[PDB]
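Notes follow once the structure below has been shown.
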Amino acid sequence: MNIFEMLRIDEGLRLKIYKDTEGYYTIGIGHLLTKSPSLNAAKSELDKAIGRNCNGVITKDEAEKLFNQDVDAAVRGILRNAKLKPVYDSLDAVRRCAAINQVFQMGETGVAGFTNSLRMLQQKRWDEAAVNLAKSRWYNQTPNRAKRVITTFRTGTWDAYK
Ligand SMILES: CCCc1ccccc1N
Ligand SMILES: [Cl-]
Ligand SMILES: [Cl-]
């Protein structure tokens, strides 16, 4: 297992514009297009990201390309963050995938305010961090996914992704 496979599992793959769990226009492998509710803004955003007139539809390769860029951006966002960086570097490889997942789904912002969890993870208090992480709107809105990420942080194995 690796980050791409993991995220492909959590986000799925859709080649036509769709609405995410929060009702926002998205495409491909969880690639957010816009928070606005105007489909047209969304199509404009898609065309600009792809570089051609898509008319709301993309190819598999195009999707995968956005996905590459997006995984990369996420990691790089983590590395640039002062609160995040030190934590991330303290983790092993599996757990780092779980960190990237979260940032991919919620932004560096969202994650940057999980202060108490940050600390617990840095101290390697797995079970404690796991409980703390579940006390969140993130877990409450997307429990199945949050469960898999939390298990991942908790155990350092790919079991939740089976
Ligand atoms: C709870 C925050 C977990 C975390 C630590 C380091 C980098 C990214 C993320 N998501
Ligand atoms: Cl792009
Ligand atoms: Cl879910």
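How was it done? The header gives X-ray crystallography, 1.9 Å.
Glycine too: its Cβ is placed from the backbone N, Cα and C atoms.
What Swiss-Prot records for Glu11 (among others) is active site, proton donor/acceptor. Taking the Cβ of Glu11 (mutagenesis position) as reference, residues of its chain lying under 8 Å away and at least six apart in sequence are, in sequence order, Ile29, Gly30, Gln105.
Residue density at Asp20 (mutagenesis position): 15 other Cβ atoms are found within 10 A of its Cβ, drawing on all protein chains shown. If you look up Swiss-Prot, you'll see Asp20 (among others) marked as active site, proton donor/acceptor.
In the three-state DSSP assignment, the secondary structure recorded for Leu32 (substrate binding site) is strand. Long-range neighbours of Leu32 (substrate binding site) (same chain, six or more residues apart, CB within less than 8 Å of its CB): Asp20, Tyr24, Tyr25, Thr26. According to Swiss-Prot, the feature substrate binding site maps to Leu32, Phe104, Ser117, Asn132.
Mapped onto three states, the DSSP output places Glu11 (mutagenesis position) in helix. Quoted from Swiss-Prot, the note on mutagenesis experiment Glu11 to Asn is: Loss of 84% of enzymatic activity.
Among the sequence features in Swiss-Prot, the mutagenesis site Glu11 to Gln is noted as follows: Complete loss of activity.
What Swiss-Prot notes for the published mutagenesis of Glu11 to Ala, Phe, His, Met or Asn is this: Complete loss of enzymatic activity.
Experimental mutagenesis is annotated in Swiss-Prot for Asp20 to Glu or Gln, with the remark: Loss of 99% of enzymatic activity.
For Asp20 to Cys, Swiss-Prot lists a mutagenesis experiment annotated as follows: Nearly no effet on specific enzymatic activity. The DSSP secondary structure for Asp20 (mutagenesis position) is coil.
According to Swiss-Prot, the mutagenesis experiment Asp20 to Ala, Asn, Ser or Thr carries the following note: Complete loss of enzymatic activity.
Over all protein chains present, the Cβ of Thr26 (mutagenesis position) has 21 other Cβ atoms lying within 10 Å. Under its mutagenesis annotations, Swiss-Prot gives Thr26 to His the following note: Facilitates transglycosylation more effectively than hydrolysis; covalently bound substrate.
In the three-state DSSP assignment, the secondary structure recorded for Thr26 (mutagenesis position) is strand. Experimental mutagenesis is annotated in Swiss-Prot for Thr26 to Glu, with the remark: Complete loss of activity at neutral pH; covalently bound substrate.
Listed in Swiss-Prot is the mutagenesis experiment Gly30 to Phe, annotated as follows: Almost complete loss of enzymatic activity. The enzyme is destabilized by 1.5 kcal/mol.
Taken residue by residue with DSSP, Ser117 (mutagenesis position) is part of a helix. In this view, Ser117 (mutagenesis position) is surrounded by 24 other Cβ atoms within 10 Å of its Cβ, with every protein chain counted. For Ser117 to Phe, Swiss-Prot lists a mutagenesis experiment annotated as follows: 10-fold decrease in enzymatic activity.
Among the mutagenesis entries in Swiss-Prot is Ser117 to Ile, noted as: 500-fold decrease in enzymatic activity.
For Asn132 (mutagenesis position), the same-chain residues that are 6 or more apart in sequence and have a Cβ closer than 8 Å to its Cβ are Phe114, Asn116, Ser117, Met120. Swiss-Prot gives this note for the published mutagenesis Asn132 to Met or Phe: 2-fold decrease in enzymatic activity.
In Swiss-Prot, a mutagenesis experiment is listed as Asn132 to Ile, annotated with the note 5-fold decrease in enzymatic activity.
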If you measure every Cα to Cα distance among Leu32, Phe104, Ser117, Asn132, the residues said to bind substrate, what is the biggest one in Å?
27
CB within-chain contacts under 8 A for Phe104 (substrate binding site), separation at least 6:
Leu7, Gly30, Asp70, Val71, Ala74
